[PDB]
Amino acid sequence: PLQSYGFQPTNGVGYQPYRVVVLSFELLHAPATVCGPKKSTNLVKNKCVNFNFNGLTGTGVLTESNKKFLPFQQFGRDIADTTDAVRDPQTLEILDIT
Amino acid sequence: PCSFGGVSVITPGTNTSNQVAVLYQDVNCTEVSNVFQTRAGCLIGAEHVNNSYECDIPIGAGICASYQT
Amino acid sequence: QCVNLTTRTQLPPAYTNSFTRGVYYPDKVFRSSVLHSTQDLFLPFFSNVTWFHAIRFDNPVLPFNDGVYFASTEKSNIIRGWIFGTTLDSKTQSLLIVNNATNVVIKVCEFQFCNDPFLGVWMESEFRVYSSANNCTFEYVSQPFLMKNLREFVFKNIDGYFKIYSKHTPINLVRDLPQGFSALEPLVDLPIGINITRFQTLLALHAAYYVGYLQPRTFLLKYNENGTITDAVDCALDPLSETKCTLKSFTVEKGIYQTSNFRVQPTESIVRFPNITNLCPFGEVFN
Amino acid sequence: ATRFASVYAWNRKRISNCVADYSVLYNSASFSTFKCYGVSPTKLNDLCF
Ligand SMILES: *[C@@H]1O[C@H](CO)[C@@H](O[C@@H]2O[C@H](CO)[C@@H](O[C@@H]3O[C@H](CO)[C@@H](O)[C@H](O)[C@@H]3O)[C@H](O)[C@H]2NC(C)=O)[C@H](O)[C@H]1NC(C)=O
Ligand SMILES: *[C@@H]1O[C@H](CO)[C@@H](O[C@@H]2O[C@H](CO)[C@@H](O)[C@H](O)[C@H]2NC(C)=O)[C@H](O)[C@H]1NC(C)=O
Ligand SMILES: *[C@@H]1O[C@H](CO)[C@@H](O)[C@H](O)[C@H]1NC(C)=O
Ligand SMILES: *[C@@H]1O[C@H](CO)[C@@H](O)[C@H](O)[C@H]1NC(C)=O
Ligand SMILES: *[C@@H]1O[C@H](CO)[C@@H](O)[C@H](O)[C@H]1NC(C)=O
Ligand SMILES: *[C@@H]1O[C@H](CO)[C@@H](O)[C@H](O)[C@H]1NC(C)=O
Ligand SMILES: *[C@@H]1O[C@H](CO)[C@@H](O)[C@H](O)[C@H]1NC(C)=O
């Protein structure tokens, strides 16, 4: 059943070997694990900003905080669980949200 | 109606002792050894005395709990 | 070698108290000087949890349910590893953790497991756990789980993610738990999409293992200025803990508080109706 | 790759748990054929599978 190809150095183009790679992208009701590079913009302090830090969104003004977070804590929340501060994923620093 | 009622806990301050008892409003002590059946409900984890004393933590219907050795 | 040790130690479960151990950080939120109550899988406090020793070695299989707490101690020859899956009979993919001195391999694949899987041993050999594997999903490599220091772990499976949490605590008693409050941190989050129904402790051959099932219970978690949990109350464990959770406090003032609602449940269910033997001629409308 | 499989026995690499910029494949102008279906070819890096 299997026939070898005569891939000769003298073949015309239609008979020359070609390498083919097919990238199949499967989306299931399961965690997505093969992602693009994602986008970012410059970090801007002391101005009113529309934010998205790795999916954490909202609006406000950032300043440097005076508190430290655990390695598992990428953000903090206040008395009513609203954002208190966020950490910058490309420059980890804790920045208070006003 | 099948027996039911509010459930309340009688407690000392937590920096005094951890002895607590539970009062089950208007129900039997068998439905909820130290089980005090009264009109307010059944108090579980408590004993009772028939003499009168100053009120500390109320049960209801003229009865109050307190802590004694 | 894949030697079946067939020891059948059959130790009594030797259940001991979980005390206030079994808590891990449930989320990524920093909190300070607040008592955030949260419902999740944890060990109930003061629950009686089995402490089985292989020490003649055994690799028993227990229900995974919605997650399991595991902790252990060993002497000289240290045991590092776990097996999780839906069957563990080599028909489906499973999770194998082999943890050595310099790193850890957390892998999900279809493993052709040995009758009594062991890590051959200066490092562990996977061939003695399973003889072969195929249909692989993901091999994750990170830092080892090594530090008298009990290695405490939580294994969960949430929304397809395998979540592994850990901490190290000094042991006063070899066969029992250090007393005090735990707060384990996650190290590994793996987006696999595979269910676990069964958990097997994986042993290395040269051995005391504490294993408890987690239960979906609310804990009042007390957070300090570090974002850490320094204490907790297991809600509805006992009447005082009920009062503390109801009041969102780790302390209660002298008094009486309403915490619940008692209901008598029915003993029997009785159905009464007219006796008709005529299957209704709606079918006749169709015919 | 140093070597490719035969078409009767094409190879499959299962890719998971990673990040890739697919615009690289077009920016290079290194392929004679490059067509996308379902998903647009125009730098569709905002998707995850
Ligand atoms: C993510 O990767 C970026 C790569 O851009 C990391 O940024 C880099 O951070 C290092 C360490 O601070 C910088 O090197 C040193 O920076 C200081 C002051 O910024 C400078 O005085 C030294 O001469 C030296 O260059 C590097 O410049 C910086 N790259 C930038 C800003 O483009 C970043 O730290 C990484 N973030 C995480 C969370 O891993
Ligand atoms: C512990 O396990 C890790 C992960 O397998 C080992 O790292 C590998 O080491 C082998 C040879 O020892 C290499 O072929 C691999 O390339 C390594 N993998 C990675 C991801 O780095 C580590 O060496 C093991 N520890 C010991 C003491 O052998
Ligand atoms: C509870 O006590 C009441 C008051 O005597 C009585 O009427 C009722 O039968 C009791 N219920 C029980 C025993 O279930
Ligand atoms: C008072 O209560 C005590 C203890 O509950 C009991 O032993 C005693 O019989 C009671 N006395 C009377 C007069 O009911
Ligand atoms: C192999 O994996 C595929 C998809 O990942 C699945 O359909 C199949 O059931 C698996 N076979 C075994 C034996 O696990
Ligand atoms: C927690 O935060 C307080 C307040 O700064 C600090 O004094 C203490 O050292 C911290 N505890 C740690 C880092 O373990
Ligand atoms: C009559 O109708 C019933 C219900 O629609 C159906 O199950 C049955 O097959 C029918 N009998 C016939 C078509 O002979």
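Following Swiss-Prot, chain B residues are numbered 589-620, 640-676, in order.
Backbone N, Cα and C atoms are what each Cβ position is placed from, and that goes for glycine too.
Here the residue is the original one, while Swiss-Prot reports the published mutagenesis B:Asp614 to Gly with the comment Increase of pseudotyped VSV particle production ex vivo. Increase of viral load in hamster upper respiratory tract. Produces more infectious particles when cultured in primary human epithelial cells; increases replication and transmissibility in hamsters and ferrets. Look at B:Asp614 (mutagenesis position): DSSP puts it in coil.
Cβ neighbours within 10 Å of B:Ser673 (mutagenesis position), excluding its own Cβ and spanning all shown chains: 12. In Swiss-Prot, a published mutagenesis experiment is listed as B:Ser673 to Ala, annotated No effect on O-glycosylation by host GALNT1.
Cβ-based neighbour count (10 Å, all protein chains) for B:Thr676 (mutagenesis position) stands at 2. In Swiss-Prot, a published mutagenesis experiment is listed as B:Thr676 to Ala, annotated Partial loss of O-glycosylation by host GALNT1.
Here the Cβ of B:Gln613 (variant position) has 17 other Cβ atoms within 10 Å, regardless of which shown protein chain they belong to. Looking at Swiss-Prot, you'll find the natural variant B:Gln613 to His noted as follows: In strain: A23.1.
Just so you know, the Cβ of B:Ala653 (variant position) picks up 17 other Cβ atoms within 10 Å once every protein chain is counted. DSSP classifies B:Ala653 (variant position) as coil under the three-state reduction. Record note (Swiss-Prot) on the natural variant B:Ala653 to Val: In strain: 19B/501Y.
Residue environment of B:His655 (variant position) contains 13 other Cβ atoms, counted within 10 Å of its Cβ in all protein chains. Record note (Swiss-Prot), natural variant B:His655 to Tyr: In strain: Gamma/P.1, 19B/501T, 19B/501Y, Omicron/BA.1, Omicron/BA.2, Omicron/BA.2.12.1, Omicron/BA.2.75, Omicron/BA.4, Omicron/BA.5, Omicron/BQ.1.1, Omicron/XBB.1.5, Omicron/EG.5.1. The unchanged residue is displayed.
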Which same-chain residues, if any, lie at least 6 apart from B:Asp614 (mutagenesis position) yet have Cβ under 8 Å of it: B:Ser591, B:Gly593, B:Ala647, B:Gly648
Between B:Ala653 (variant position) and B:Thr676 (mutagenesis position): CA-CA distance (Å): 12
